2 protein chains.
Amino acid sequence: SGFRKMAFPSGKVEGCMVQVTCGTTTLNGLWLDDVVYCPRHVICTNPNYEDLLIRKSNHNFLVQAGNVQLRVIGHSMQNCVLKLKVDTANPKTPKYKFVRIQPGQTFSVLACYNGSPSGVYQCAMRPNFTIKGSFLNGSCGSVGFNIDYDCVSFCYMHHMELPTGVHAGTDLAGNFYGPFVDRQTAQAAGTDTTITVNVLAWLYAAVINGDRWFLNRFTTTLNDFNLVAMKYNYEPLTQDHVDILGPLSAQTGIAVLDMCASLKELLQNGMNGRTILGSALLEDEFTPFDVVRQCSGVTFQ
Amino acid sequence: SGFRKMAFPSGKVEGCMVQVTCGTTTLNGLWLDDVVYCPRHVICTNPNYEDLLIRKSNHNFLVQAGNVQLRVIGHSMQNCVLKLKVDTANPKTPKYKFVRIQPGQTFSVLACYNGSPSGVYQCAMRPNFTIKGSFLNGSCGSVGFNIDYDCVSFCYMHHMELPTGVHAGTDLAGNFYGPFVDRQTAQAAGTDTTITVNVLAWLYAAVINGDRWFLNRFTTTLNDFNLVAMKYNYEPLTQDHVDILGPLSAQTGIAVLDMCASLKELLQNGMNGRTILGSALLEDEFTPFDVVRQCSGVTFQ
Ligand SMILES: *[C@H](O)[C@H](C[C@@H]1CCNC1=O)NC(=O)[C@H](CC(C)C)NC(=O)[C@@H](NC(=O)c1cc2ccccc2[nH]1)C(C)C
Ligand SMILES: *[C@H](O)[C@H](C[C@@H]1CCNC1=O)NC(=O)[C@H](CC(C)C)NC(=O)[C@@H](NC(=O)c1cc2ccccc2[nH]1)C(C)C
């Protein structure tokens, strides 16, 4: 019992982090087989990255694998990430893949500086394609990831902080999530909605653990609920989301539309000095798979 | 910028998790050097552990480390912790200590099932010596820990769950935090109070990240603050604590008794639909060390 914000174990990723130095810039790299991945703006000092990358030589890239300096023997750019081929393959390379996640999904973040892990925490890909992270100067190149039995599905690499304090980044194939670019120019994050299907996973998790004050005996239709979601800046609820909330419904015996009626009252009336799972706000960075993982103890060998 | 409930890298601790089976109990063990630490109620089926234990043989203790079956060559009991001596030293053993934490201190918990890391999160030793975890059946043996440069400071092992859904356990020398015992009797947690110095630290961390709606130009005396603390179920504040919150005060240029006055008026008036650091509650699970280290980017080799 209990419900915490849980991060994946970070050991499989720690073994990959290295330090990338080029000029005045030191950031974090990700070393998988013989390739080291980093943010391309490590080669900056509104740039011209292509221009900037042909002026570099292999010997300008200093790669620390801890107490071991790595030798670069090639480079190339793939969108906003720098692929640095080095003469050694990482003995700690896990089974991995590169996936690009959808907004509303979550992932874990190993924050790194100078190549050494600082901490790990759990994030969601907001609907405005930002993430609310903890990143300081030097964290760039840190990555986000999920674990699938033995497989690290890397889904984020870190690049920048926006003026509101939220963060922006790219998949491991270099493509930014959302309309963000790797430049100190100004850009707005965009209006963040609330991930409705996740709030509803989180309530199912509350029922599973014995917070039940918010439940009622009213029911609603998807249309009459979604009417209310778009007044509170919640995200529209689809039948596909209703199908995903299935097993959670079946476990608790609370129909999805029934739980939708509880989110309506909570939305219109507030919470009234009570808490759900320790929070006094509706939590939306728990997908339905996250709730089931945690509320059933799925592990990752 | 940003502030998250951050956990320590759990890599050095994952290499230490193992299954420990005995009868039809299965739980996790911590394997440092050639001793495997686990909870003594693995030998359970109000017991007399003396009698239960004098009464197993080494071959009762199934100790699995992945696809490797460690032979137990001896055993012994230190309070509520079983020490399973085995023939193989763990090549992945890091520098470690066993330390006992004080109420208010924080740590990371690598939840585990069948010796397999499931996920990692951060916690506090409540002032009633409970913790608020996410533990399912089979999680016992999971450990709480801190990191200190390169050294793992194990401080907690899980044993049980109290009826209100909170968790209890021991240091690694076997001794329970708080007045709990490893029996299926009834114990109530006892009145929990809010870790005041931590709330103040969380407030500093809010200032350091720009959340500014709750501060004022009032001050108070450590006495008249603690007077109001006693009324809101808040731990008293010491000069020791004031000394401790110094560097945060020095960084923000807000005297500690000034932040006490801000807390005082958050407590008597509440937050009024506003949020601090994405929460509608005064969060008390960050130490001054937690805040400093995250708002500074301390890493770990
Ligand atoms: C790399 O480690 C670092 C990570 C930043 C630094 C501190 N916290 C972080 O998240 N990356 C950078 O410093 C970015 C540089 C690349 C070339 C983008 N920039 C930043 O994060 C800085 N701000 C911006 O660049 C910035 C301003 C702005 C306005 C509109 C839209 C986007 C946008 N980005 C921070 C440090 C101010
Ligand atoms: C070990 O994996 C397991 C972990 C529990 C199971 C569910 N959540 C957990 O953290 N430990 C146990 O099952 C404990 C057995 C030892 C011998 C204590 N017991 C429990 O945590 C159970 N609760 C109690 O038995 C219980 C309630 C209570 C109240 C007052 C005093 C003592 C006391 N024990 C769980 C299954 C409810």
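All residue numbers given for chain B refer to Swiss-Prot; the residues shown span 3264-3308, 3314-3569 in order.
According to its header, the structure was obtained by X-ray crystallography, 2.5 Å.
Cβ coordinates are placed from backbone N, Cα and C, and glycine is handled just like the others.
Look at B:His3304 (active site, for 3CL-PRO activity): DSSP puts it in a helix. The active site, for 3CL-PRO activity annotation in Swiss-Prot covers B:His3304 and is backed by sequence analysis.
B:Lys3353 (variant position) has a Cβ environment of 15 other Cβ atoms inside 10 Å. Taken residue by residue with DSSP, B:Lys3353 (variant position) is part of a strand. Natural variation at this site is recorded by Swiss-Prot as B:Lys3353 to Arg, annotated: In strain: Beta/B.1.351.
According to Swiss-Prot, the natural variant B:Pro3395 to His carries this note: In strain: Omicron/BA.1, Omicron/BA.2, Omicron/BA.2.12.1, Omicron/BA.2.75, Omicron/BA.4, Omicron/BA.5, Omicron/BQ.1.1, Omicron/XBB.1.5, Omicron/EG.5.1. Less than 8 angstroms from the CB of B:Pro3395 (variant position) sit B:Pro3371, B:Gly3372, B:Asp3460, B:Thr3461, B:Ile3463, B:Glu3503, each of them six or more residues away in the same chain. According to its DSSP assignment, B:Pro3395 (variant position) is coil.
The DSSP secondary structure for B:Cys3408 (active site, nucleophile) is coil. Cβ neighbours of B:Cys3408 (active site, nucleophile) (same chain, under 8 Å, six or more residues apart in sequence): B:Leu3290, B:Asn3291, B:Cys3301, B:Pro3302, B:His3304, B:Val3305, B:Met3425, B:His3426, B:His3427, B:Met3428. The active site, nucleophile feature in Swiss-Prot is assigned to B:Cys3408; the stated evidence is experimental evidence.
According to Swiss-Prot, the naturally occurring change B:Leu3468 to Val is described as follows: In strain: Zeta/P.2. Shown in sequence order, B:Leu3505, B:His3509, B:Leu3513, B:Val3524, B:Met3527, B:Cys3528, B:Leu3531 are the residues of the chain, 6+ apart in sequence, with a C-beta less than 8 angstroms from the C-beta of B:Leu3468 (variant position).
Unbuilt region (5 residues) between B:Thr3308 and B:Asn3314. Cα separation across the gap: 11 Å. Within 10 Å of the C-beta of B:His3304 (active site, for 3CL-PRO activity) we count 21 further C-beta atoms, all protein chains included.
Only B:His3304, B:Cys3408, in sequence order, out of the recorded positions B:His3304, B:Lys3353, B:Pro3395, B:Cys3408, B:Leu3468 have a CB under 6 Å from ligand 2.
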